[PDB]
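*Asks:* Mind having a look at this structure? Questions to follow.
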Number of protein chains: 2
Amino acid sequence: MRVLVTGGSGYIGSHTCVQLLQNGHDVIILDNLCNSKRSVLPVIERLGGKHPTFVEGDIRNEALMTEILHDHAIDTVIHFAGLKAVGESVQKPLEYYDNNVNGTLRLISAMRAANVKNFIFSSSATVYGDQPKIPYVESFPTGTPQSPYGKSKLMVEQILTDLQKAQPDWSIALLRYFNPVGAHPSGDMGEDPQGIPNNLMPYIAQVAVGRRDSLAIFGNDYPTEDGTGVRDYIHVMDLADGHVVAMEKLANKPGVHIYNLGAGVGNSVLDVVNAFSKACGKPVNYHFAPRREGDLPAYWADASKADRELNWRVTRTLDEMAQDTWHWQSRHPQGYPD
Amino acid sequence: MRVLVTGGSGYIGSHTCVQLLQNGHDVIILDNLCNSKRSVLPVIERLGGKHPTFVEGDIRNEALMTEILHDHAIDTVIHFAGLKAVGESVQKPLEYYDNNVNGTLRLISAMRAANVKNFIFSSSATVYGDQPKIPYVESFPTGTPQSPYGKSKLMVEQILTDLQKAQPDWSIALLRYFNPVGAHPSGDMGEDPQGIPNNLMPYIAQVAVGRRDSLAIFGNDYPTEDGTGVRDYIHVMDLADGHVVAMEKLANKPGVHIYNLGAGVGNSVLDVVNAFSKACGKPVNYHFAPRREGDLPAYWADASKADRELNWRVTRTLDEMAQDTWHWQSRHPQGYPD
Ligand SMILES: NC(=O)c1ccc[n+]([C@@H]2O[C@H](COP(=O)([O-])OP(=O)(O)OC[C@H]3O[C@@H](n4cnc5c(N)ncnc54)[C@H](O)[C@@H]3O)[C@@H](O)[C@H]2O)c1
Ligand SMILES: NC(=O)c1ccc[n+]([C@@H]2O[C@H](COP(=O)([O-])OP(=O)(O)OC[C@H]3O[C@@H](n4cnc5c(N)ncnc54)[C@H](O)[C@@H]3O)[C@@H](O)[C@H]2O)c1
Ligand SMILES: O=c1ccn([C@@H]2O[C@H](COP(=O)(O)OP(=O)(O)Oc3ccccc3)[C@@H](O)[C@H]2O)c(=O)[nH]1
Ligand SMILES: O=c1ccn([C@@H]2O[C@H](COP(=O)(O)OP(=O)(O)Oc3ccccc3)[C@@H](O)[C@H]2O)c(=O)[nH]1
Ligand code: NA
C-alpha cells in the first residue's frame, strides 16, 4: 500500500515507517520538523531497507495535503503529526487546538478532496478522562480530559466519528496510545526530545548519560503500592507493529475502529527506574518532588480487543524497553545530529 | 467602544448592531454573506442612527481578521458568525467544524495577534446535552451534544475557556442562547431564512403569509402538557439588548462569564401557534408529524444569573414576539431584496 505518514520523522512515526518499509509498503513521510530532524531520514531508510519519500510540510496546509495525496496516489493515511506536551498545552492552548484539531481537520478535508478514505489516528488514553474503572476498555464512555492536549485528542475522535457517519465508506482507526517507550534494537533510532524531557523514560535516560542531575519523581503519596504513579508502558516497536497490522487489516473496512494499544499492565515510576538502573549497570538519580499537575495515580490498558480483532499484542518486556532505550541513549548521548 | 461584530448581517447580529449603534458605539461588521444579504446593511444604519463599517470576508481568514482588528483599532469582539442548521450539520460535519471550531480559532488567534482581549461568543443551550434537570443552570455540568452543530459549540466553549486560563487578562462571555424569535418593531428587520426554514417561528410566519401550506408540529406524544415540544422563546430585541449590556459591562473584566440568555419560562409548539394566530388574525394552518430526530421534549433557561449579575432580563412578551414577526413577515413577505 501507498501510505502517507504525517509526523513520520517523529518518535513513533519513524519507527512505524521502518516497519512499513520492511513490509514492502510505499511510504511517503510528511513532516514539518517542528519536533524532529531530517537526520533521521537516512536511518529510517537504512533500517526500513527501502526508501521512503520525504516531504517537508504542515498538516495545516490543506492544498499541499491535497497535492500530496493525489500526486503520490495515496491509499491510506497514518496521522501521527501534532503537538504532544501536556504542560505546554496548558500554557499554549491555541497552538494545541490549531495543530491538533485544525491540523487534523485540514488533512481529512484534503483526503476528501483527493478521495482517500482509509485513516489511522494517533489517539490517547487521555480520552478516558478521570476513569475510575481500570483497566480502560474501549467500550467505556469517554471522560473529560484535563488538559488542552487531552481535549484536542477527544475532539478529533468525535470529529472523525461524525465524519465517518456522513461518509460511511471510510475506514477510520482510533488507536489509543498509553505510554510508548523504548527504541529500535539497532540503538540507532530512538526518542529525541528537545530541552528538558517531559516524559519519564527520556528523563531517566538523560540522567544516566549525564544530561541531567537527578530524576524528579512527581509525588510519592499516591494510592499505589509504592506511592508513585502507575502506567502501561509499551515498546515503540510493538506500537509500530500494531500500526502496520491495523493499516493492513483495516484498510477498506468501513467503520470507526477503536483500540487501546498497550501492554495491559501497570508499572510504577520506581519500577521503571529499577529497570533502567538495571539496564545501565548503575543506579539512577532521583529525588521526590511534588505531584505533577493533572497526573492521575494509576491506569493501564485493556488491550484484549486488539488481540482478538487484530491478532496483535505486545512482545517486548519492560526490561527490553529499558535496555533498548539505554542502547540508543548511550550510542547517541545528544540524539540525532543537526 | 469599537466593536467587531462577526455575522453582523445575520438575524441576531443585525438586531444587535442596531442596538449598539443606538448606544453610540463604533461598529464594524464582518460577514461572508453566506446566509445574509447586503440589503440589510442600509436598514441597520437607518434603524441604528449611525453608519456601521462593513467588511465582506470570512472568519476563517486569519490574516484578514488580523488586519481588521488592527487597522480598525477594535477593542471588543461579538462573534455571531457560523453555521447553525442542525440537520445539515449531521450530513456535513466537516464544514461545521471548520466554520465553527476553526473559524472561531482563527478569529481568536487574530485577536491575540492584534492584542484584542474582549470577546462575546454566541453559545447554545445544546451544550447542556440531555439534561433531565429543568430549567438549565449555568452551574450544571455540560453534556454531550448530539449533532456536529452542538458539539462545535461546546468545543468552542472549552477552547475559549482554556485560552482564558492561559491568558487570564481576557474577558470571555459564553452567552448560551435558547430560541431567538421576533423582529425589530419597525417590521423593517427580522429573520430571513433561505429555502425551507428549520425553525418554528419562521415556518409559522411563512404559513401565515401564504408561503407554506401547513405547519408540521413534530410529535404530539411528548411528555408535555400538550404533548408538543416545550422551549424557551426569547425576543431577538431582548437578546440584542443583552449583548449590548454584556459587552458594556464585561469589557476589561477578566474571566469566563457564562450566562444563559433566555426568558426563563417554557412554551409549547401549540402555545406559539396560538400566539401567532391571534397576532395574525387568522387561525394558523397546522398538522401533526412524527417526532423530529434529536428533539428534546422540553427545556428552558434559568436566567437569574444574568438578572443578578448583569441586571438584565427580558422585557418583551410572547405575543410581542409573534406580533413583531408577523409585522416583518407581512411587510417583507419575500424578506430582504436581492
Ligand atoms: N498517551 C498519549 O497521549 C500518546 C502518547 C504519546 C504519543 N501520542 C501521539 O502520537 C503522535 C506522535 O507522537 P510522537 O511521540 O512520535 O511525537 P513526535 O513529536 O516525536 O512526533 C510528531 C511529529 O509530528 C511533527 N509535527 C507536529 N506538528 C505538525 C504539523 N502541523 N505539521 C506537520 N508535522 C507536524 C513533529 O515535527 C514530529 O516529527 C502524536 O499525535 C502524539 O500526540 C499519543
Ligand atoms: N439555540 C442555539 O444554539 C442558538 C440559537 C440561535 C442562534 N445561535 C447562534 O447565534 C449565531 C447567530 O445566529 P443567527 O440566527 O443570527 O444566524 P445567521 O445565519 O443569521 O447569522 C450568522 C451570520 O454569519 C455569517 N457567516 C457564517 N459563517 C461565516 C463565516 N465563516 N465567516 C463569516 N461570516 C459567516 C452568515 O452569513 C450570517 O450572516 C450563530 O453562531 C448561531 O449558531 C445559537
Ligand atoms: O520527569 C518525570 C516525568 C514523569 N514522571 C511520572 O512518570 C509517569 C509517566 O509520566 P509521563 O509524563 O512520562 O507520561 P504520561 O503518563 O503523562 O502519558 C503521556 C505520554 C505522552 C504524551 C501525553 C501523555 C507519571 O506518573 C509521571 O508523574 C516523573 O515522575 N518524572
Ligand atoms: O417546523 C417546525 C420547527 C420546529 N418545530 C418544533 O418547534 C420546537 C422548536 O424547534 P426549533 O427548530 O425552532 O428550535 P430548537 O428548539 O431546536 O432550537 C435550536 C435553534 C437554533 C439552533 C439550534 C437549535 C421544537 O419542539 C420542534 O420540534 C416544529 O414542530 N415545527
Ligand atoms: Na499559563
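The backbone N, Cα and C atoms fix where each Cβ goes, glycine too.
Residues or ranges marked as NAD(+) binding site in Swiss-Prot: A:11-12, A:31-36, A:58-59, A:80-84, A:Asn99, A:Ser124, A:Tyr149, A:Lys153, A:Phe178. Quoted from Swiss-Prot for the published mutagenesis A:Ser124 to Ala: No major structural changes. Catalytic efficiency is very low and affinity binding is 21% of the wild-type enzyme. Quoted from Swiss-Prot for the published mutagenesis A:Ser124 to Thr: No major structural changes. Catalytic efficiency is about 30% of that of the wild-type enzyme, and affinity binding is similar to that of the native enzyme. Taken from Swiss-Prot, the feature substrate binding site applies to A:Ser124, A:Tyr149, A:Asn179, A:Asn199, A:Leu200, A:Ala216, A:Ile217, A:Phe218, A:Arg231, A:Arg292, A:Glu293, A:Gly294, A:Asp295, A:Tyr299. Under its mutagenesis entries, Swiss-Prot includes A:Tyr149 to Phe with the note: No major structural changes. Catalytic efficiency is very low and affinity binding is 12% of the wild-type enzyme. As annotated by Swiss-Prot, active site, proton acceptor applies to A:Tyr149, with the evidence given as experimental evidence. While the structure shown retains the original residue, Swiss-Prot records the mutagenesis experiment A:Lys153 to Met with this note: Decreases the catalytic activity. Not reduced by sugars in the presence or absence of UMP. It contains very little NADH. Among the mutagenesis entries in Swiss-Prot is A:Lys153 to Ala, noted as: Decreases the catalytic activity. Not reduced by sugars in the presence or absence of UMP. It contains very little NADH. Quoted from Swiss-Prot, the note on mutagenesis experiment A:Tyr299 to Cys is: Loss of epimerase activity with UDP-Gal by almost 5-fold, but it results in a gain of epimerase activity with uridine diphosphate N-acetylglucosamine (UDP-GlcNAc) by 230-fold with minimal changes in its three-dimensional structure.
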*Asks:* For the substrate site as recorded (A:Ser124, A:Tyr149, A:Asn179, A:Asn199, A:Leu200, A:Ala216, A:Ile217, A:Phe218, A:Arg231, A:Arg292, A:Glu293, A:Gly294, A:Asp295, A:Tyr299), determine the largest distance between any two Cα atoms, in Å, rounded to the nearest integer.
*Replies:* 24
*Asks:* For A:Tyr149 (mutagenesis position), identify the closest of the binding-site residues A:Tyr11, A:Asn32, A:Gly82, A:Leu200, judging by Cα separation.
*Replies:* A:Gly82
*Asks:* What three-state secondary structure does DSSP assign to A:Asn35 (NAD(+) binding site)?
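*Replies:* Reduced to three states, the DSSP call for A:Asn35 (NAD(+) binding site) is coil.
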*Asks:* Filtering A:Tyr11, A:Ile59, A:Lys153, A:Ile217, A:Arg231, A:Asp295 (recorded positions) by proximity to ligand 3: which pass a Cβ cutoff of under 6 Å to any of its atoms?
*Replies:* A:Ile217, A:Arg231, A:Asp295
*Asks:* Reported as an integer number of Å, what is the Cα distance between A:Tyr11 (NAD(+) binding site) and A:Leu200 (substrate binding site)?
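*Replies:* Cα-Cα, rounded: 15 Å.
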*Asks:* Find the one among the recorded positions A:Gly82, A:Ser124, A:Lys153 whose C-alpha lies closest to that of A:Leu200 (substrate binding site).
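*Replies:* Considering only the listed recorded positions, the nearest one is A:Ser124.
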*Asks:* Based on a Cβ-to-ligand 5 distance below 6 Å, what subset of the recorded positions A:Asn35, A:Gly82, A:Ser124, A:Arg231, A:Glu293, A:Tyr299 would you report?
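*Replies:* Not one meets the Cβ criterion.
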*Asks:* Of A:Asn35, A:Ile59, A:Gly82, A:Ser124, A:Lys153, which is closest to A:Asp295 (substrate binding site) if I measure between C-alpha atoms? They're all recorded positions.
*Replies:* A:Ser124
*Asks:* Select the closest residue to A:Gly82 (NAD(+) binding site) from the following recorded positions, measuring between CA atoms: A:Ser124, A:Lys153, A:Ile217, A:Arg231, A:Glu293.
*Replies:* A:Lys153
*Asks:* Quick one: of A:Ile59, A:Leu200, A:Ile217, which of the binding-site residues has the smallest count of other CB atoms within 10 A?
*Replies:* A:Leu200
*Asks:* Among the recorded positions A:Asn32, A:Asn35, A:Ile59, A:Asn99, A:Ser124, A:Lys153, whose Cα is within 10 A of the Cα of A:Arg231 (substrate binding site)?
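*Replies:* Checking Cα-Cα distances against A:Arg231 (substrate binding site), none of the recorded positions falls within 10 Å.
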*Asks:* In whole Å, how far does the CA atom of A:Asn179 (substrate binding site) lie from that of A:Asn35 (NAD(+) binding site)?
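*Replies:* Answer for this pair: 18 Å between alpha carbons.
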*Asks:* Using C-alpha atoms, which one of the recorded positions A:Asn35, A:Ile59, A:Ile217, A:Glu293, A:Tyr299 comes nearest to A:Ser124 (mutagenesis position)?
*Replies:* A:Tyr299
*Asks:* Which residues in the same chain, at least 6 apart in sequence, have a Cβ under 8 Å from the Cβ of A:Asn99 (NAD(+) binding site)?
*Replies:* A:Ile59, A:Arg60, A:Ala81, A:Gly82, A:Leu83
*Asks:* Of A:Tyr149, A:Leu200, A:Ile217, A:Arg231, A:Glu293, which recorded positions come close to ligand 1, meaning Cβ under 6 Å from one of its atoms?
*Replies:* none
